[PDB]
Amino acid sequence: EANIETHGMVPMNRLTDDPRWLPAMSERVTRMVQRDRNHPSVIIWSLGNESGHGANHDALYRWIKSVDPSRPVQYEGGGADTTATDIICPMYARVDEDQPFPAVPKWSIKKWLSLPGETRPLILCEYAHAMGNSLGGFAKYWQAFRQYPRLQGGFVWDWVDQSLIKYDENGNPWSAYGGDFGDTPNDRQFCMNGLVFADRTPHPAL
Amino acid sequence: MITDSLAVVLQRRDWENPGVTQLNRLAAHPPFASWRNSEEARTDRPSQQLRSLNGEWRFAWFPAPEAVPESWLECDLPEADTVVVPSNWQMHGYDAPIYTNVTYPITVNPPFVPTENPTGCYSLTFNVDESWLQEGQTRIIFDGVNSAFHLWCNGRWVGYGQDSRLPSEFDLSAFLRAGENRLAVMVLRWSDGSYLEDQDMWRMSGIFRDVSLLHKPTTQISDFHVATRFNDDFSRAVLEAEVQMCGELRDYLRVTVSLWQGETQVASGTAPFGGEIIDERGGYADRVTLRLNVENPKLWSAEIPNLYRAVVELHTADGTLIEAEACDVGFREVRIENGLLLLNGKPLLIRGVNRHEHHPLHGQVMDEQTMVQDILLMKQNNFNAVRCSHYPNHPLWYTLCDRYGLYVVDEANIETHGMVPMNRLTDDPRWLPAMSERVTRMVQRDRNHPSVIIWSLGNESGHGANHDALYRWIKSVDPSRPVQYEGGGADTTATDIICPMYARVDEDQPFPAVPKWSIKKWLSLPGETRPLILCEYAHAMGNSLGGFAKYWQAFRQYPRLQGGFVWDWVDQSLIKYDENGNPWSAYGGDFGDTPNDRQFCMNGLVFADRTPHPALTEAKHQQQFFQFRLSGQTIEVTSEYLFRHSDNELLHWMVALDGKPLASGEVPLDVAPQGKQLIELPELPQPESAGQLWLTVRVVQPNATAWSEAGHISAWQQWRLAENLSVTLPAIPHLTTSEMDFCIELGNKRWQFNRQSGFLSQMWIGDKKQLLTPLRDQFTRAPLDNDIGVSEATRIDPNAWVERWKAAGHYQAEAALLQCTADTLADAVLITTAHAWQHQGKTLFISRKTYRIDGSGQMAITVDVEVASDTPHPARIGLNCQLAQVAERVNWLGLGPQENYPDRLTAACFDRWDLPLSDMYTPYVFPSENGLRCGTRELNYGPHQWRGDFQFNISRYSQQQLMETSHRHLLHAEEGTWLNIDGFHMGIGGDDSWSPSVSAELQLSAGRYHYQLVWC
Amino acid sequence: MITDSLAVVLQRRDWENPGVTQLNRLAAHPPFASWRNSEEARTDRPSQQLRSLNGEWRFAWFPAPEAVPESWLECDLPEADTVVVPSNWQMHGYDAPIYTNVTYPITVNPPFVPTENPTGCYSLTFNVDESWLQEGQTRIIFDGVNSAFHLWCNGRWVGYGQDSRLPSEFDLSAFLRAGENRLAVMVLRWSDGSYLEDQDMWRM
Ligand SMILES: OC(O)[C@H]1NC[C@H](O)[C@@H]1O
Ligand SMILES: OC(O)[C@H]1NC[C@H](O)[C@@H]1O
Ligand SMILES: [Mg+2]
Ligand SMILES: [Mg+2]
Ligand SMILES: [Mg+2]
Ligand SMILES: [Mg+2]
Ligand code: NA
Ligand code: NA
Ligand code: NA
Ligand code: NA
């Protein structure tokens, strides 16, 4: 995945729809493909994450398709099914329940496959948000993946808690999140979404 | 002040770095004027917030940027001179312009350029009023700088700009001050942008477009887009205007967009800022989109260029105007549907031409007067479309195309033709940021112009992945216009239109990875569904456009063949001056510029002073919007207009009997778009005199338009009617036999036949000799540019016709007299001759002749010519002599007033024509065979008359002098009149000019040839 | 030596300009080792032409790049510390890591970043063998620098690079010399590339 996320912009595609930022975005995509295109484990290129959908995405999608046709390109931003992705790749679309947000709805993944004119496979780039005591309803996803041929799985969010170690005054280490370093504004425990702790000990969800 | 110095600024070497195409340049946008009055914006009166800095600047030339002294940043150099800006400094004599086609003018080593890099230092002292500095933003706009430049303002470094064909704008608000200011602009001839600017044209440099100051308020309109959407019959339109602001968002802020037709306000909309939700984060709080309904909008097209005026007012909620901008709106929809390019639902037929921005005195500086002259001449010769080969033009060009009606292909300033391979940069992602700015800044500038119907990605840069990326960018940002791009084989994934250059109609050219199929064949290749429009065809280099009618037959027959763009509009000649002051047209290496490609810059339908070449009338006839068929007494007129009724059209018809008018009439045209009108001619008068009856029709426009005078002829056609062959029947000439000559006496007259040469050597009328050179067979012509077959001066085509004629010895062939006898009939004298032309013991041609001199003074000449099948087919089969007469007029019954060739004669008409003798010589800048008129049954020059069925030219320049002279101003008139009378003349070709292009049926390949002539 | 100074190099403010994402960076490519033996390349034994400069570097932290003294381009700062590279300096205590999800860690005003822009000055004295300079090309490879950096080699400015997750490579062949060399790398925490790096993670 290219090193491009402009999530804090308002709207999200404010830079990715601007041709002044097309040269900077183009280097994040093209230098990734030039570096990693011989690795067999890389099967899909991603244009980045949470940067809306802009014309720069469509351009860099087509660049990758011209330079390396051996790998699909995916990109979730701007509604998970834009012209910049070969795969319907939503984040946290539910199995049976629609979430009808105004310009970027998250249809239920069963419903999304049969929308008129939709033919791509669907692979969730993020699903089953493993924040703390979580992964409830995980079996519903895997029932749906096994039943529906174009539901070809997804990527759990995510592998490892992003906790950092701090030390108490007696020397004992402890796992720190968010604003435990005086950092502010922070988002507290939202960095810990892992199936495993930061020392790679498994959570029960694993 | 260390960082502003030339030692610091020049040390990064930003002109040798494709990752730096600009520093501190503002965003691109549509054309702004910053009106502070909405009425002034509506009427497009000149805004006092947009200041023009064109005029006198100080200029110094240096051989490299390192030679520029540091003091130039603060004060004007004493050695600097006063020059007009905009200009190209090569036109002022500071260094030479370079004409190179493919080969780059510098050493190929990207991104580096030569250390000898010619540097123009421009400066301007100028006053800024203090009301511009107390509030608002003052920006400077350079509409065009070639090729790269650094900018200082009051000694402080401002920024750096690239791309010599789009505007570079810089914020000067922190740099200006009250009182005297000073710009210092250091313009470099070569930069890394020069690798993307390898167009086949003169390589010049300087500040060659307008320079302007624009004052905007701090809260400002920063961009606006106008879209038009339609229903299926175009009876309801929605104008969608998206307006973006920069500056402080206040809740009182409003935008009103009003639509005006002439004086009536048709649609208005008022809205605060705030777009609809775009994604999870929201929408643009600094944009607002207004939708205006227009019921039955007058649609825009090249036939009827209906324009509305959109005014975009930024104003507060209590109604105080902050700033207005505006643009002309043309309501039209451009779409490709089911393989056809539609305009307003109708399939276009593109009558196009490529047009460089070229002026022979000002070089590459365009002015409104030349733009208007080009547009008028284009529309008067039935063009409806122009390709901006190969860069964004001056901003006024699109306005004039909006208002006069031309479809425009707007093309990015990207050509990397000299690279090996051609896509070496365009397939490199390091050059993707530089190419992306040439495309995206063109679309941001020109996307509101209705005349622009197609975007082009550039020209002759192979096909790389950067093309595919920028294709898809344009399709995402502006879906209202197709994208085309020829490079890499004309049918890649980077083009919506099959757009080949010089693909032939019927003949494939199967090059290894980029074949040029015949355009009929290309459409039906498996999996091919796009329309085909040639981005270049019919290469008009010199005496050319042979075979032009074959293209237009194919365009009319095949629906997905939707036309093309002729190469090209105007000769790229420049004016030089001889030592006595006389100007002359110069090409290629006439400025000491090497390597150069000589006369290949002159490919125009018109001369550089916009006088038409003879090919332009062939273009006008084939592109005419009315087509004609003659059943028997009925003329069927077909309209090829898509949108307008023939409401300014009058058919004139005339029947003549070999020039003499017998009947004529007038019929108003009343034909719908794409419809037919039947016109029944009256009872024509079946004459008694022998000869061929001819019917000629011409469509005249009785009313002037914005682009043509009253009485303008827009279309014509001629037919043969009934013919009546003559069966009527007509002293005795005395034959002197000497050992050296045969002399035939009749009355005052004498004919002399050299018995050793075998040719008629002299003629006597009264006491005066009539010939300066004997009447002799001629099989060669002074070679056209199509005969010479070169597009790069370093590479010779051994299959070129002039190479084959020279290697066969056609120009060197010596006549061997075989037979020459004389017999006295009982009513005439008959001279019989036979000659063999040989080169190194090979007989190329045999000519057998009989001269019959009767008692009525006529000389009947019969010629039978045999050509060896293994020699290359000769350019002509005819006779040539130097007449002793120099008469003023040429009078003759045959095809057309203008020069016409067997390959290029459809625009000519059979009639009696009478022109001055200078009109029978076409002054092509590179001299060649010229001035031929085909289909001639009678020719009169002074007291002489030739009859038969021949082609001729007549002039004061022999074919030898035309072949040996490189420039038309070096021609000198020879003492008599050179007469070339051809039984047979080869076509001129012109599908391209760098390969053999004469079609096989226009070549003199029959082997045996007969023609008869009567001289009286 | 005027053009190599911090007063000149920092004046363009290349980390506040999306039109400058690098200066003098070499082209990207697949992973190279430059084996001079085909058998070693086949078995992927460690190439002696690929030298690792990980280990102890000298490091100084500054609250902005303007606070970096000009003498750091020539000699190691006396107040600089010895830190392991690769590392994130927030893990060594020099400033705090920031966890922000969506909200950018700086004021949203692209392409500008705060004037308080934490600056890590890294330097390394290292020997180059003389057989590397007599022939061939010696390039330096930074596999990851967060978020932007200027590079000097023996006091001469080499180049600039952004994108904290791909390698930045620079030709050092004209800058090195036999005997002791010295890199000086000025790493900026925030740049215009930070607007493209708003992932939900710790900002280091
Ligand atoms: O694409 C055009 O610029 C080129 N094609 C042939 C023409 O003479 C010119 O060199
Ligand atoms: O796309 C990912 O980086 C984001 N989606 C939710 C997750 O917690 C993270 O913030
Ligand atoms: Mg440059
Ligand atoms: Mg070319
Ligand atoms: Mg930058
Ligand atoms: Mg995010
Ligand atoms: Na499945
Ligand atoms: Na998270
Ligand atoms: Na057609
Ligand atoms: Na040319």
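For chain B, we keep the numbers from Swiss-Prot: what you see runs 3-732, 737-1022, in order.
Even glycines carry a Cβ here, placed using N, Cα and C.
Under the heading substrate binding site, Swiss-Prot lists B:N103, B:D202, B:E462, B:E538, B:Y539, B:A540, B:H541, B:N605, B:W1000. The local packing around B:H541 (mutagenesis position), expressed as other Cβ atoms within 10 Å of its Cβ over all shown chains, amounts to 24.
The Na(+) binding site annotation in Swiss-Prot covers B:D202, B:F602, B:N605. Cβ environment of B:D202 (Na(+) binding site): B:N103, B:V104, B:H419, B:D599, B:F602, B:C603 lie under 8 Å away, each six or more residues apart in the same chain.
Take the CB of B:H392 (mutagenesis position) and look out to 10 A: across all protein chains shown you find 26 other CB atoms. Swiss-Prot lists B:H392 to E, F or K among its mutagenesis entries, and the accompanying note reads: Essentially inactive unless very rapid purification. Causes very large destabilizations of the transition state.
The Mg(2+) 1 binding site annotation in Swiss-Prot covers B:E417, B:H419, B:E462. Taking all protein chains in view, 26 other C-beta atoms sit within 10 angstroms of the C-beta of B:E417 (Mg(2+) 1 binding site).
B:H541 to E, F or N appears in Swiss-Prot as a published mutagenesis result, with the remark: Poorly reactive with galactosyl substrates. Less stable to heat than wild-type.
In the three-state DSSP assignment, the secondary structure recorded for B:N598 (Mg(2+) 2 binding site) is coil. Under the heading Mg(2+) 2 binding site, Swiss-Prot lists B:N598, citing experimental evidence as support.
As a published mutagenesis entry, B:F602 to A appears in Swiss-Prot alongside the note: Decreases the stability of the loop 794-804.
Under its mutagenesis annotations, Swiss-Prot gives B:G795 to A the following note: It forces the apoenzyme to adopt the closed rather than the open conformation. Reduces the binding affinity. DSSP assigns B:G795 (mutagenesis position) to coil in the three-state reduction, placing it in neither a helix nor a strand.
Around B:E798 (mutagenesis position), the same-chain residues six or more apart in sequence whose CB sits under 8 Å from its CB are B:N103, B:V104, B:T105, B:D599, B:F602, B:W1000, listed in sequence order. While the structure shown retains the original residue, Swiss-Prot records the mutagenesis experiment B:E798 to A or L with this note: The catalytic efficiency is not increased, when the sodium concentration increases.
Every protein chain shown contributes to the tally, and the Cβ of B:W1000 (mutagenesis position) ends up with 20 other Cβ atoms within 10 Å. According to its DSSP assignment, B:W1000 (mutagenesis position) is coil. One mutagenesis experiment catalogued in Swiss-Prot, B:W1000 to F, G, L or T, is accompanied by this note: Decreases affinity for substrate.
The binding-site residues near B:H541 (mutagenesis position), taking a 10 angstroms Cα-Cα threshold over the set B:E417, B:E462, B:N598, B:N605, are B:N605.
The secondary structure of B:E417 (Mg(2+) 1 binding site), as reduced to three states from DSSP, is extended strand. All protein chains included, B:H419 (Mg(2+) 1 binding site) registers 18 other Cβ atoms within 10 Å of its own Cβ. In the three-state DSSP assignment, the secondary structure recorded for B:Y539 (substrate binding site) is strand.
The binding-site residues listed here (B:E417, B:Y539, B:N605) include B:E417 as those with a Cα within 10 A of the Cα of B:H392 (mutagenesis position). Take the mean position of the Cβ atoms of B:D202, B:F602, B:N605, the recorded Na(+) site; other residues of that chain with a Cβ within 8 Å of it are B:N103, B:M203, B:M543, B:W569, B:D570, B:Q574, B:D599, B:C603, B:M604, B:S797. On its own chain, B:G795 (mutagenesis position) has B:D803, B:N805, B:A806, B:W807, B:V808, B:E809, B:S999, B:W1000, B:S1001, B:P1002 as residues at least 6 apart in sequence with a Cβ closer than 8 Å to its own Cβ. The separation of B:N605 (Na(+) binding site) from B:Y539 (substrate binding site), Cα to Cα, is 11 Å. Residues near B:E462 (substrate binding site) in space but far in sequence (CB under 8 A, at least 6 apart, same chain), listed by position: B:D200, B:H392, B:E417, B:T418, B:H419, B:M424, B:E488, B:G489. When the binding-site residues B:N103, B:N598, B:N605 are compared by the number of other CB atoms within 10 angstroms of each CB, B:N103 has the fewest. Annotated Mg(2+) 1 site B:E417, B:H419, B:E462; additional same-chain residues within 8 Å of its Cβ mean position, judged by their own Cβ, are B:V104, B:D200, B:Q201, B:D202, B:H392, B:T418, B:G420, B:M424, B:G460, B:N461, B:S463, B:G489. Counting Cβ atoms from all protein chains shown, B:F602 (mutagenesis position) has 24 others lying within 10 Å of its own Cβ. Counted within 10 Å of its Cβ, the other Cβ atoms near B:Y539 (substrate binding site) come to 26, all protein chains included.
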